[PDB]
Amino acid sequence: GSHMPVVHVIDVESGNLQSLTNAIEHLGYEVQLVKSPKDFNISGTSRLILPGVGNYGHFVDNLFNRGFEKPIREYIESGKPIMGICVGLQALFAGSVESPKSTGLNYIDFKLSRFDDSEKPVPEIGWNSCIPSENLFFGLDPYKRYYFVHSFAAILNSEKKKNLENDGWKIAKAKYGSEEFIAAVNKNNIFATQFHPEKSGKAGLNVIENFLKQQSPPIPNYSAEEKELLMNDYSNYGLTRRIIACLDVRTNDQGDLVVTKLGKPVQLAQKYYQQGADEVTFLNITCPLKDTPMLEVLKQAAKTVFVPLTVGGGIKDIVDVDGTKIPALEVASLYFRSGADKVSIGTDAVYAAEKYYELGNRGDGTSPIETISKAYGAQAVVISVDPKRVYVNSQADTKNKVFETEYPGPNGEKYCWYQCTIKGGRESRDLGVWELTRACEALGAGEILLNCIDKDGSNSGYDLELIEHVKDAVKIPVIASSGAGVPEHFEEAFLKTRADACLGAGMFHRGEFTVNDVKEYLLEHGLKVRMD
Ligand SMILES: NC(=O)c1ncn([C@@H]2O[C@H](COP(=O)(O)O)[C@@H](O)[C@H]2O)c1NCNCC(O)[C@H](O)[C@H](O)COP(=O)(O)O
Ligand code: NI
């Protein structure tokens, strides 16, 4: 309470706050959560952090509803250090197009807009860099990567950058595709980042430490060889080749949690993080909702794993042990507050998509995809697709969209579509992958986890045509999954397809290769990867 520096963190009791708290404590500070304006006074606060997550309006409304506007302004007026993270940075602006009627602190007199999806996938999900500048601050290093996860940003042009310049603002810029936007801002005692430092590994922890210690250390003295290797070449729109490590979570005979048919999933996640994983996905496949074992795994993993965590399995409307009807939104909220950054929807995604087409290509606003994305944004919803190839002689043989394949079927069929399955692949549905992804994308999904039942655990590579087929269908990031066995497979997916990321389960779990082994190979072949 006074034996270490206290850091006040504003808590609107929504989203993942575990990572930020753990990151601050890991730096040797004590965290004091401020859920109400009554929980903190100006003179008794030396370090204030305004963490934001989800939909702009859902955050700003909640924040101002609690009466935080004046306290925040009075704190900023006191001249003491404040750090805004994600929506914490967006709140400094006039508002956002994500929530038209919502307002902002208006320190920067313009609104955040949506990235152009005509040239790249929106939301931006991945590791981007700050463009080299003379006015960088708090240790922001152009040769390092930070994690961005957003659809809206403060998009720049000459006029805006100049007004901000003359206004006394220091701007850390970043580019996604052909669009330049604000990655971070700094003026007097105000600091804010569009990226999540608590999710950016060591590079991220350094940014937090630099703010808490109020220092702008010089960037390491890199050689012309190191710079040329670490610089952003703007391949894959400026995002590094994202390597995702995934693990299954099952319950054995005794009731304990294991990854092979509650410390094992936790320790493996820590290992994956220590060995270079850009993301860790937990597939829950294992009792009251509050006491769910998977929630505790997230909590434990979130203590040392400073990269985004995804959880999938059973995210839908449920009937708890006591009979209480808990909507999918509340289930996802529980997982988020427990350490998860994104939730994966499989079975309920196929249902929602079928319903979508029956209603004449519209949603009724009740599906997990719709409610979760409206509260936490599209970047918080992942669709887990579990497809299988079905051959046909022509488009006339099915209502589902087909494509011409390079690999003829058993009877010489030159066309095929991919059929969706539910409940761990135990049941098929008369819905194609083309129809499923497009539907879910419309309902609000922000990313597609594209598995392939035929390639699952085969270590023979990814289903390249499937990847390209889905990339033709949607404008949201698509993750290549199922089939990864060797580093060459990742390279193949990244060069021969438009895959926005690569996921691996078996190969990492077998210790055959580590995430770093895959990264070393990609780096050796000229691809950009996160190395921290
Ligand atoms: N009983 C199961 O086996 C099972 N049950 C659920 N899942 C996954 O979890 C998601 C969420 O489940 P909901 O239906 O939403 O409750 C599903 O969509 C599904 O992908 C299951 N298995 C996972 N199936 C495929 C993968 O996603 C796999 O992790 C990669 O193919 C790894 O491949 P690799 O070893 O080749 O690297
Ligand atoms: Ni103390």
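If you go along the chain as it appears here, the first residue is 1 and each next one adds 1.
A Cβ is built for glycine as well, from the same backbone N, Cα and C atoms used for every other residue.
The number of other Cβ atoms within 10 Å of the Cβ belonging to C86 (L-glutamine binding site), over all protein chains shown, comes to 28. Per Swiss-Prot, the feature L-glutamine binding site maps to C86.
In sequence order, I125, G126, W127, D278, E279, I479, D500, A501, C502 make up the list of same-chain residues 6 or more apart from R242 (mutagenesis position) whose Cβ falls under 8 Å from its Cβ. Experimental mutagenesis at this site is recorded by Swiss-Prot as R242 to A, H or K (Swiss-Prot position 239), annotated: 1000-fold decrease in catalytic efficiency. Uncoupling of glutaminase activity from the cyclase activity.
Here Swiss-Prot flags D248 (among others) as active site. Secondary structure from DSSP puts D248 (active site) in a beta strand.
Listed in sequence order, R250 are the same-chain residues six or more apart from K261 (mutagenesis position) with CB atoms under 8 A from its CB. Here Swiss-Prot notes a mutagenesis experiment, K261 to R (Swiss-Prot position 258), with the remark: Small reduction of activity.
Looking at Swiss-Prot, you'll find the mutagenesis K261 to A (Swiss-Prot position 258) noted as follows: No activity. Uncoupling of glutaminase activity from the cyclase activity.
Cβ contacts within 10 Å of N451 (substrate binding site), excluding its own Cβ and spanning all protein chains shown: 27. The substrate binding site annotation in Swiss-Prot covers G314, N451.
Take the CB of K342 (mutagenesis position) and look out to 10 A: across all protein chains shown you find 26 other CB atoms. According to Swiss-Prot, the mutagenesis experiment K342 to A or R (Swiss-Prot position 360) carries the annotation: Almost no effect on activity.
The Cβ neighbour count for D386 (active site), using a 10 Å radius over every protein chain in view, is 26. DSSP classifies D386 (active site) as coil under the three-state reduction. For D386 (among others), the entry in Swiss-Prot reads active site, with the evidence type sequence analysis.
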Mapped DSSP class for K342 (mutagenesis position), helix or strand or coil: strand
Contacting recorded positions for ligand 1, chosen from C86, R242, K261, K342, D386 when the Cβ sits under 6 angstroms of any of its atoms: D386
For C86 (L-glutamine binding site), the one of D248, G314, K342, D386, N451 that lies nearest, given that the recorded positions are compared by Cα: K342
Rounded inter-Cα distance in Å - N451 (substrate binding site), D386 (active site): 5
Rounded to the nearest Å - Cα separation of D248 (active site) and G314 (substrate binding site): 13
Pairwise Cα distance for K342 (mutagenesis position)/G314 (substrate binding site) [Å, integer]: 14
Distance from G314 (substrate binding site) back to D386 (active site), taken between C-alpha atoms, in Å: 15
